[PDB]
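Let me begin by presenting the structure, written as structure tokens, before commenting on it.
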Protein chains: 2
Amino acid sequence: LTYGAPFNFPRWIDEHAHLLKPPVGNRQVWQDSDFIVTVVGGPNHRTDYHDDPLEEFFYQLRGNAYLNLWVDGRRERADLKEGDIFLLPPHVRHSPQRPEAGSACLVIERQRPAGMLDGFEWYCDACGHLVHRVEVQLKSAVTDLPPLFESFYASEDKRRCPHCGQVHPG
Amino acid sequence: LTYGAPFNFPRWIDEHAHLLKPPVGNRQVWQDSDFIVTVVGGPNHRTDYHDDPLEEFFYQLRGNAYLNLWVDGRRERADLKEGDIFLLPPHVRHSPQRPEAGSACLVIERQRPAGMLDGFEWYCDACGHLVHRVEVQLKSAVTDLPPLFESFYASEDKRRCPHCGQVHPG
Ligand SMILES: Nc1c(O)cccc1C(=O)O
Ligand SMILES: Nc1c(O)cccc1C(=O)O
Ligand SMILES: [Fe+2]
Ligand SMILES: [Fe+2]
Ligand SMILES: [Fe+2]
Ligand SMILES: [Fe+2]
């Protein structure tokens, strides 16, 4: 048993409640596994949309959150009310908002094989055009992602909309 | 959204409680998805060990169950007490026992690519040698599996231990 014995999940969540809040906000259950199993807390808001080449499974265990999405070309909102499960198809752009303190969502995805890339995108609040997109070989979420986001926030050139010139707030 | 909107999971489980019991016993949440998401009920006991080439994630939502396993070469038992989560590494032989009526376990695995095969095994209760093993390209669980099991139960030749001659009960 490379990942240990079964264990009580609510107890696990309580014991890590101090990570399920800012600044870290999320914690991965098992390490070096093909299934990436994460518990995400709150509060947290973000402006980035994730373009994940594989599926994402959500189970909102405690509290509520929601997913800003793009569907057919429209800004839509998928609610994760407490007790909801959701399976997100590949490449559906999504920006999870987790406003509630003390909330917990089980998120399961899997390791991306070599050459299968994740995208992170920002759209313009004014005209809705794509503002900036970074493709990344996601090997470690908590590690390849903060500095990527920091560079977008720190460059007005990246935040500048190619269509209307509005500078995204970051 | 190829798999629909979020939805309340406890409600879903209640509404399918009549499938989470014999003869069917389990129900898959979404169809034609890369993540195979299943809710397994009870009661059910079985003698087969599954050799799955990919990981299996368990979350025992209601009631209790357990997993007979082989580890290093020993018969071991992994308990799924209500509220336990568990991640099973690939190829660890496992035979889930689900004795409790009205129980529910979330089981998540993924579609096997072409040429990656599942194995199903039976061991001898007397000397512990391997008695019979079928490799299968698992494309649909509820479909390729009953007739496979029916053939093992129906053939004393398959149940006959190569080491000691005891005929497995099936
Ligand atoms: N967007 C997410 C991700 O890509 C991995 C784990 C969690 C989330 C999230 O819902 O916050
Ligand atoms: N062994 C299982 C499997 O291979 C798929 C879904 C459920 C189970 C189970 O735990 O009963
Ligand atoms: Fe994502
Ligand atoms: Fe714009
Ligand atoms: Fe299995
Ligand atoms: Fe035997």
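Throughout, chain B uses Swiss-Prot numbering, with the displayed residues spanning 2-171 in order.
For all residues, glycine too, the Cβ spot is worked out from N, Cα and C.
The feature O2 binding site is assigned by Swiss-Prot to B:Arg47. Applying an 8 A CB threshold to same-chain residues 6+ apart, the list for B:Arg47 (mutagenesis position) reads B:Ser96, B:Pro97, B:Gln98.
The Fe cation 1 binding site annotation in Swiss-Prot covers B:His51, B:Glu57, B:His95. The Cβ of B:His95 (Fe cation 1 binding site) has 19 neighbouring Cβ atoms from other residues within 10 Å, across all protein chains displayed.
The annotation substrate binding site is assigned in Swiss-Prot to B:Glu57, B:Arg99, B:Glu110. Neighbours of B:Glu57 (Fe cation 1 binding site), defined as other CB atoms within 10 A of its CB across all chains, total 22.
Within the same chain, the residues at least 6 positions away from B:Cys162 (Fe cation 2 binding site) whose Cβ sits under 8 Å from its Cβ are B:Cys125, B:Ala127, B:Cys128, B:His130, B:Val132, B:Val168, B:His169, listed in sequence order. What Swiss-Prot records for B:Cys125, B:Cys128, B:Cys162, B:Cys165 is Fe cation 2 binding site.
For the recorded site, B:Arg47 (mutagenesis position), the DSSP three-state label reads coil. Per Swiss-Prot, mutagenesis B:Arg47 to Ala is noted as: Increases KM for 3-hydroxyanthranilate 7-fold. Decreases activity 1000-fold.
DSSP gives B:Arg99 (mutagenesis position) a strand state. Looking at Swiss-Prot, the entry for mutagenesis of B:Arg99 to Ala says: Increases KM for 3-hydroxyanthranilate 40-fold. Decreases activity 5000-fold.
In the three-state DSSP scheme, B:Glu110 (mutagenesis position) is classed as strand. Quoting Swiss-Prot on the mutagenesis of B:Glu110 to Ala: Decreases KM for 3-hydroxyanthranilate 2-fold. Decreases activity 2000-fold.
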Binding-site residues whose CB lies under 6 angstroms from ligand 2, from B:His51, B:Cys125, B:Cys162, B:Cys165: B:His51
Length of the line joining the Cα atoms of B:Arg99 (mutagenesis position) and B:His51 (Fe cation 1 binding site), in Å: 15
B:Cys125, B:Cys128, B:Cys165: which of these binding-site residues has the highest Cβ count within 10 Å of its own Cβ? B:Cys125
Quick one: of the recorded positions B:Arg47, B:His51, B:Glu57, B:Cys125, B:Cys128, B:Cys162, flag those whose CB is under 6 Å from ligand 5, and say none if nothing qualifies. B:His51, B:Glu57
